[PDB]
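Colleague: One structure, pasted below without further comment.
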Protein chains: 2
Amino acid sequence: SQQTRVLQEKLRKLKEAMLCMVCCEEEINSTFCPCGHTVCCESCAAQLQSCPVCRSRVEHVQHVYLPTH
Amino acid sequence: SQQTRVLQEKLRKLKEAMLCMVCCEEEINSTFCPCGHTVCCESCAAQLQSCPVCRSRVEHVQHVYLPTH
Ligand SMILES: Cn1ccc(C(=O)NC[C@@H]2CCCO2)n1
Ligand SMILES: Cn1ccc(C(=O)NC[C@@H]2CCCO2)n1
Ligand SMILES: Cn1ccc(C(=O)NC[C@@H]2CCCO2)n1
Ligand SMILES: [Zn+2]
Ligand SMILES: [Zn+2]
Ligand SMILES: [Zn+2]
Ligand SMILES: [Zn+2]
């Protein structure tokens with residue numbers, strides 16, 4: 001029904017929000033520290049000097065294990 | 001249809017996986033460092049000396065800003 005299409009769209013949008021903002025292909029699993037923005041996969045987070053969201057200096061990257069993974 | 005019910009169940013399970021594993025009421029927004037398990041809201045994470053998934057000592061809690069929030 002039309003309700004099935006509405007739920008499919010909500011599911012798709014939630015799943016897309018869990019994907020890396022740089023490559024759009026891999027799951028987010030890395031946090032820029034200390035700012036806390038958690039928006040990249042490990043490969044994309046590895047060479048960034050500053051956060052792509054807030055421009056804060058990246059002191060290090062923390063790997064995250066999420067129950068949605 | 002029956003697919004509306006199946007999609008409603010998938011959406012609910014994905015949303016539940018984003019909720020704190022301890023209080024079951026607030027969104028996950030905190031990482032236990034250094035292990036990386038990201039399973040709690042800030043209130044439950046502040047009260048735990050050991051990670052509830054792997055039992056490693058919590059050296060500190062990193063707040064995470066996620067696009068799914
Ligand atoms: C971050 N974001 C939003 C939407 C998408 C997306 O549709 N990406 C396409 C690829 C194809 C294989 C994995 O997703 N990514
Ligand atoms: C008979 N039954 C048991 C569970 C459901 C169900 O989840 N229905 C889908 C709902 C209706 C509102 C849109 O999603 N139906
Ligand atoms: C972690 N988790 C799994 C399922 C649930 C759950 O159903 N929680 C109930 C509360 C009521 C207000 C917010 O969710 N939580
Ligand atoms: Zn990436
Ligand atoms: Zn940032
Ligand atoms: Zn909690
Ligand atoms: Zn742990």
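Indices start at 1 and increase along the chain as displayed.
Backbone N, Cα and C define each Cβ position, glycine as well.
OK, Swiss-Prot features for this one:
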type    : residues                                 : note
MUTAGEN : B:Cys20 to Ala (Swiss-Prot position 387) : Abolishes autoubiquitination
MUTAGEN : B:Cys20 to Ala (Swiss-Prot position 387) : Abolishes ubiquitin ligase activity
MUTAGEN : B:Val22 to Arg (Swiss-Prot position 389) : Inhibits LDLR degradation
MUTAGEN : B:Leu48 to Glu (Swiss-Prot position 415) : Inhibits LDLR degradation
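Tell me what's around each of these sites.
Modeller: Of all Cβ atoms in the protein chains displayed, 19 besides its own lie within 10 Å of the Cβ of B:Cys20 (mutagenesis position). In this structure, B:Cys20 (mutagenesis position) belongs to neither helix nor strand by DSSP; it is coil.
Contacts of B:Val22 (mutagenesis position) defined by a Cβ separation under 8 A and a same-chain sequence distance of 6+ are given as B:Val39, B:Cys40, B:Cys41, B:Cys44, B:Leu48, B:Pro52, in order along the sequence.
Its Cβ taken as reference, B:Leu48 (mutagenesis position) is surrounded by 14 other Cβ atoms within 10 Å in the chains shown.
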